Amino acid sequence: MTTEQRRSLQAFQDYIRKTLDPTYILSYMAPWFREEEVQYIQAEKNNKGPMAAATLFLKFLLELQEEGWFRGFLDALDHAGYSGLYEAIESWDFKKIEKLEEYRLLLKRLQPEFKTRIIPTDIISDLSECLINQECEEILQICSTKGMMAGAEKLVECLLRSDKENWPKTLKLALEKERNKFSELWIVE
Amino acid sequence: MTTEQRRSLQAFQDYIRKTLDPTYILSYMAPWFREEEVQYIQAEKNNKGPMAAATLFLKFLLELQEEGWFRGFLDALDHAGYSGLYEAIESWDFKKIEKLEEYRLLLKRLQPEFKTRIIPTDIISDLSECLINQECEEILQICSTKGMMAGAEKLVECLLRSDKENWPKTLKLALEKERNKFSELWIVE
Amino acid sequence: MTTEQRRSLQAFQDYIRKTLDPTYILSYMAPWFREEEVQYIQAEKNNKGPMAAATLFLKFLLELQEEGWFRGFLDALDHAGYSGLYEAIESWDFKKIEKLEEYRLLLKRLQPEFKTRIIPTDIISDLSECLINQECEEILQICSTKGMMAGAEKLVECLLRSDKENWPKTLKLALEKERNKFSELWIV
Amino acid sequence: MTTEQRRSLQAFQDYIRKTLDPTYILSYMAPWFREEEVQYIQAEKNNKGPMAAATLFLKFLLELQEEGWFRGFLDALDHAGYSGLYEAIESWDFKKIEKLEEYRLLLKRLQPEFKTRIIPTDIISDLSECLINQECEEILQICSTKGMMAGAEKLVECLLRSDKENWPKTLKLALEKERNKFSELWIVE
Amino acid sequence: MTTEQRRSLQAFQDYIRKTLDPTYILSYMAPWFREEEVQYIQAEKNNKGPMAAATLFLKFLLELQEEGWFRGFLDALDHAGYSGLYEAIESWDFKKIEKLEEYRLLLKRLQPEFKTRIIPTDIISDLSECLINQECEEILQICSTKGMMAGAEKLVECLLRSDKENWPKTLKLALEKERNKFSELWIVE
Amino acid sequence: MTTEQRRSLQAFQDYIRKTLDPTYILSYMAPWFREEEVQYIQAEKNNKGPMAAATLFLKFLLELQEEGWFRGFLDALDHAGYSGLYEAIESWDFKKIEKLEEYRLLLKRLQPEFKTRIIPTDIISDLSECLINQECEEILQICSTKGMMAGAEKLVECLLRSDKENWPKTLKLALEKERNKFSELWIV
Amino acid sequence: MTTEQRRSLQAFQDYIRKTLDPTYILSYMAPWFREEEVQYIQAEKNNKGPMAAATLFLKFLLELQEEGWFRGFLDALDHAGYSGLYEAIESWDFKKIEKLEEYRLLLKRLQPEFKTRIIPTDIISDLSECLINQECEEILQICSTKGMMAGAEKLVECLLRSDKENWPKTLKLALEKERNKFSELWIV
Amino acid sequence: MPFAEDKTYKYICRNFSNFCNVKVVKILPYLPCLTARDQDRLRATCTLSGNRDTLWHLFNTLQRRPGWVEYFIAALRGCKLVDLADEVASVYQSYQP
Amino acid sequence: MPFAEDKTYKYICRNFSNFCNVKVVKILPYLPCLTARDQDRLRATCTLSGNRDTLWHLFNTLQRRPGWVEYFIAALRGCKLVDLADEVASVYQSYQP
Amino acid sequence: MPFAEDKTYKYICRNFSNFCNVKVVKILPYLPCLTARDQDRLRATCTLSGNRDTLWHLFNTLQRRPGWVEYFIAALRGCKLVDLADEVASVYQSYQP
Amino acid sequence: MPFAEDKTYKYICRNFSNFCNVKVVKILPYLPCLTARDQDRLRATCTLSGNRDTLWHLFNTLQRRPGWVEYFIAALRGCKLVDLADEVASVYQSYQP
Amino acid sequence: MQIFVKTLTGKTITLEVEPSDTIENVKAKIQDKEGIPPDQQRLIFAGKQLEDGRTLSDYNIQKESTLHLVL
Amino acid sequence: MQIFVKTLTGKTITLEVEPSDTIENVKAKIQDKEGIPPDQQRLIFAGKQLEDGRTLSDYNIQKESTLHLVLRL
Amino acid sequence: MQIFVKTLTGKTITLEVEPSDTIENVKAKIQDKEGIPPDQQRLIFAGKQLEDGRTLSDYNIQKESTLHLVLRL
């Protein structure tokens, strides 16, 4: 039944909390969740931002009783494009995602020069595969309304939540094409 | 007393909870409510979401003593555009709001493919009467700031609250105007 | 003395509750409050809203045993922009704030019409003197995310809590500036 | 579904709230409830009093999904001695609990002169069937610790919850045994 | 109406908070208060003790809307024996009660020797007029169950809540009759 | 290391929630927690009850960034009397606590019968080894004010949260000592 | 600063919790504490029992502000008869209180063959030095009203909280007086 | 006049010092208005706490039973306490119209 | 035969006024099913509170011990309550088929 | 065995009626194992409550003193109750090898 | 005067075992400082619970009355062969200024 | 060493003494600060009224202890 | 093996010991780091006060366990 | 007239001034009490920083009003 691997889902909490935004998932999860619980998650993103909602989404997920819920979570996770988090939970092997923490830590550390030097509308097409589809729409939309810098900062937020094993390699390639003076700071091999 | 109608209101709690966001009522109700308890509701929406706020609104509604209140609630319901919830309560016949549940459910299951296929700025014009006037601009604003997809999402949350008896048929027809890729999924009869 | 003023403060507690939002004041009150108590106040706004937080804020104020606490509170009100509540409490004369009540009651039952026919962003600049300058930032932001209506409704909330003796007057000027269709309604 | 009966239960909320203290039910209900939500109820009684706990008990009762629940509630009601509330719900006829309201009101207005005139250790024997078995010793314990008056007070709070259709007549007769000084105030017919 | 002197009731909050235990009052207040609000007050005494409940009783009292509530509070206050608090509010002159703060402060300061030296069952008869009737039952009952010291400490709590203008004089006289080496510490003129 | 144990601690968080009442532990944990966070934990017991407080307690634990926090927590469990939860978490083997589940489920649906036929004050002394010695004081006090029944019901609550591997066994002994009429429900 | 004491005091918060019953202290504290929140300590005592009250009494002690408080607490402790807890928190050396644990454990262990065999009114007169004076009163009454056996259970609770360095030696002398059947159990 | 009799109990309380020579064991047979249960509970209090302290309970148990002041006045005369009995009757006929 | 016993305590409660003549101090030695603790507790209560008030506790403590009804009859018989003892013996045999 | 003594008390309680002839006032001089206190308490309790009701206190006070059954056997036959004393004799001896 | 009394009671509690031989009934008339109210109480306790059990209460009650230590000495002379009188006597004088 | 003398009006004043001082001496020092005649002042510690005859050392009054002053 | 000692000043200094070290040893190593006399030191483990005679192995003190340090004041 | 000046060390020292006193005067009186240079002193009133030129009457500073003192660090 549901017990023996729920434990495993709890031990890997940290990874789900970091990569997931429940917003894109919840549309699929509608059968397993109370209507009010969805809205609560939705509200916690709005108020405290995606992680805070993820932590709350995690909390309700583990409270789920009616069977089939585990496959239902993965199924959603797949359709949303979180494949590679899905890939990871399916094999219970997070090695793939863990490798990313180095480059994720890096970007945080040079995050200021990313803000300055990156023009997102340039490199979004190449990065389109590393980000959730909806995250792109949100980014280019910020670019229009709040400016290039404000958009880069949002591209950084999303790059951190990305679970695609190769994105730091993806990004590098994008930065070598149309070349933004940040291209030099980012190093993979 | 006013207890006759206060009890009957409790029987239909579930329908009110699921169709109503008190925020759009509260401007009309301001005279019957203590200043605090209105700010409490504003927060429970803002914190836990509309439903949870409607549930609190109801707690406070039944607490009202001085008369004209039941009518003032109905009058508020009507003026806010929640007509048909107002139709239901004055007649104590919810059959119209209940037949909606079939399509409320169906829209939920199609929610992902809705977000992808639909551009809300197109069909918002036509659904104007299905949604609270505020919800219209509340959505279009989400469109310009967070992008089409996040705005489609809201359009769906608002549609599920809609108490207008024909809205699923209005939506199909609103879809019938331009070639969709959602329209095939959406079937009213 | 210290006891005489607690009563005087406790008598008029009603006006404080319906005017003040402690979150905007606590910045100037930095010397008097424990971090524990301010997070408790901050929480009550976020959960039960500004009035509830003002009500709690008062509990901790009268609970403060330190020296110079009454003076510390009034000095905060003045710098925070709650002047006219400050002018009132220091003279123990509230008549000014009380004449406002007529218009608070009016705005309340005209609120629906306001909600629709007002575009806040047009007039905030003009009535900025009536509102706590921090409140303005919330409104312009509600406007940005939730649309004119949701924002207008917030402008109402802040106007009700406005203690400035002239606000209804300065609202009408601001409303006459921008040909609003809500202007008449609104009679002074 | 189980929604048929879940709704009807909501119609009679007021009667359940005012006759019930969930604490005396919860031992029987333990299998259908999550471990937390039982501790929540225990606290809302302990903090805000029995009624407020009954209100929360009801929120959680309607949340129950897996069947046998409605019956398990009734069965709990019966075994706890809340029979006659049980009578009412199984029959959806509260007329018996409603006719009580007259005497529920009257006992309230006489509460002070009840506290003064009555020694509960005398008439507790005779009301044994009108009160929950725990409420009996809950009262006698208040007697020995806080004195007769504080114990009379409790006897009154418990009597107002009593759902036994004849209790006002049982009390008069219980009063008829020894010469009271309350008995003249208390009139059943 | 209710506004103009509500203000005055608020200014003198401190005095009601110090002398009142809402328990003895609430039996009378039943018409004006919600049923749940009574229980909440009752709970707050049980949990945090009488003052805490008084502050919460005050809170609800000022929220009362339906007219006649002010006389109803005084009316209860009179019947309970709080005459002299009643006397004070009725003339809005607290000078009488304020004089007591000196001797109230004193007893607090010699409270230890009171505990040691006072045998309550001796002086309760003389003090019977300074204390609420129910407070006596509670005190002698503690004496039996927890001992003379425990009882004196309870007599002190209750003497502090006493509003009778002359009690420090009353107490002195009682202490001169049957003379408990505390008799010397207590001085009035 | 510090991350490896967070996971191991997070996996078994269920057993901690259903065993621990943080209020009894926090005394031994004095070096690790802010006054703010303790009062927040203390409040969640008082309001939503022990489980909820354990659940919150865990949040702050994994939130603690300082050194020696895992060790600090286990060292508290042992001295606090929660040993056997201690024995279990340190060996990452919960099988001992798990065999207890059968009897926890049993007690739960026998609870009504226990509530009536048990006089707690008779057997507390004997089963004291199963309970946190602080829990015992609450029970004897509930007994005193609210009567045998209300107290017996509390003795159940604490027995459920007992992590001692032998409690059901040591309950039966205590029950056989005082011919109880509940004894021959309870079967080991 | 006075913080030297508050931080120091709560490092030892666990011993305080286990020995003190704030109620016997509270008469001396009446000047330093608000009247409310004395009424809270008394209340937690009455609901959850002496420990839980001590845990609360302490909370409010560390919140205390005005000059002479820490000495005020000590003076209360010594005059109330808690001398040796007083000794301990003045020298910040608890070794005396901890030495007793050996015997505390023992008395808990023989609790049943206590209470069944010896009657409290036999030995309580001699134990006057081990117990707070008020604990004697309170026991003798529990003996009279709730029965002798229940009285012994309370004598034990008091003895376990006792801070008198020699109490187990004093106890052995006390019950050595009459031919017992508990005496050979008790060994130093 | 049950009104006047309750106001009398108040007097016994201010003036309790005057009743110190009342012996419960002796006066209980003269107070049939006190029930089987009432007498029994007072006798017990009287064995354990002594008379003088029980006395406060005697009167408190009386004021609850109707027409006690008559029963009590005649009771006091039965015990040869007439000096007092004339004192209670005077206060009792004083507070009634 | 434990089922019937519950129906018997219920009878003693509905009809409690019928047992008013039972004296706790005398009947206790004849109730061996009552534990050392129980004897202690009830005797103490019978001090402070008197007999007729203690009764409700005597019965409420008994019905918790197994087999009491059997013991309780020829308790009541040993105190020569035989009329009543017959009352109890009859009602007890009424609930077993 | 000292345990045998405890099982002897338990018999006195199981069959009490057998010991109802015992006279407390008469038997006390034959129990040197009872302290000053034990005798005083019993003598005062026998004075106040009468004989038969004090017997349960007599036996409960003895069982607390080590080696009591031998003193009681002798004391009892010291009162010419020897029929009873041999009853007690069989059972005391019964619980040791 | 009274500072010394406080310390004298505290001496009686340390050394309580010395005073076991005061008989309450015999010492009481020699102690006028004990209230009319107090003596009634004490006799009850001595009647029910025996002498040595009353003693703690005798001393507990004395210490509440002003001037008790001077009378208590005198009591021990009248009630005794005086040795204890001289005990507490010397202690009480130690703390006179 | 120091001791605090708090009146019941709440006004607290610090006093320089040592354990060997009598209460007469404390009462004398009471005068040098607040100007109160010592015959009119009564000092309370631990609810006990301090005898003019004895010393701070007799009452276990120590560094930073708190004495209450009444008229 | 390692142990943390946390003062009340809120500053934590780690020191190197082994299970066979005594408590007087740990006080000494605290002296060699923070320069505070072993007379003024009281060491707390899980709210038990450590005796100067005994050893870390006795108290079940472990790797990365934490001792609480109070001063004479 | 009276004014409280509260340091960050949490200790509050009261000083005697009148409305016609300047801010440089208040800094001086702080110097005569706490013995700290007026160069190192920054004085805050309701979170406004006081200018060395001006006077208490200007800032609407009153009886029992409170100034917040920060140091040079």
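Header says: X-ray crystallography, 3.4 Å.
Every residue, even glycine, has its Cβ placed from backbone N, Cα and C.
Feature annotations, courtesy of Swiss-Prot:
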type: MUTAGEN; residues: N:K48 to R; note: No effect on HLTF-mediated polyubiquitination of PCNA
type: MUTAGEN; residues: N:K63 to R; note: Abolishes HLTF-mediated polyubiquitination of PCNA
type: MUTAGEN; residues: N:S65 to A; note: Prevents phosphorylation in case of mitophagy. Impaired translocation of PRKN to mitochondria
type: MUTAGEN; residues: N:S65 to D; note: Phosphomimetic mutant that binds and activates PRKN
type: MUTAGEN; residues: N:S65 to G; note: Phosphomimetic mutant that can recruit PRKN to mitochondria
type: MUTAGEN; residues: N:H68 to G; note: Loss of DTX3L-mediated polyubiquitination of histone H3 and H4
type: MUTAGEN; residues: N:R72 to G; note: No effect on ADP-ribosylation
type: MUTAGEN; residues: N:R72 to K; note: No effect on ADP-ribosylation, when associated with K-74
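Here the features listed in Swiss-Prot are placed on the structure.
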residue	record	contacts (Cβ under 8 Å, 6+ apart)
N:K48	mutagenesis position	N:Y59
N:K63	mutagenesis position	N:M1, N:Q2, N:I3
N:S65	mutagenesis position	N:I3, N:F4, N:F45
N:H68	mutagenesis position	N:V5, N:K6, N:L8, N:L43, N:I44, N:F45, N:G47
N:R72	mutagenesis position	N:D39, N:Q40
I want to verify one value. Collapsing DSSP to three states, which class is N:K63 (mutagenesis position)?
coil
Based on DSSP, name the secondary structure state of N:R72 (mutagenesis position): helix, strand or coil.
coil
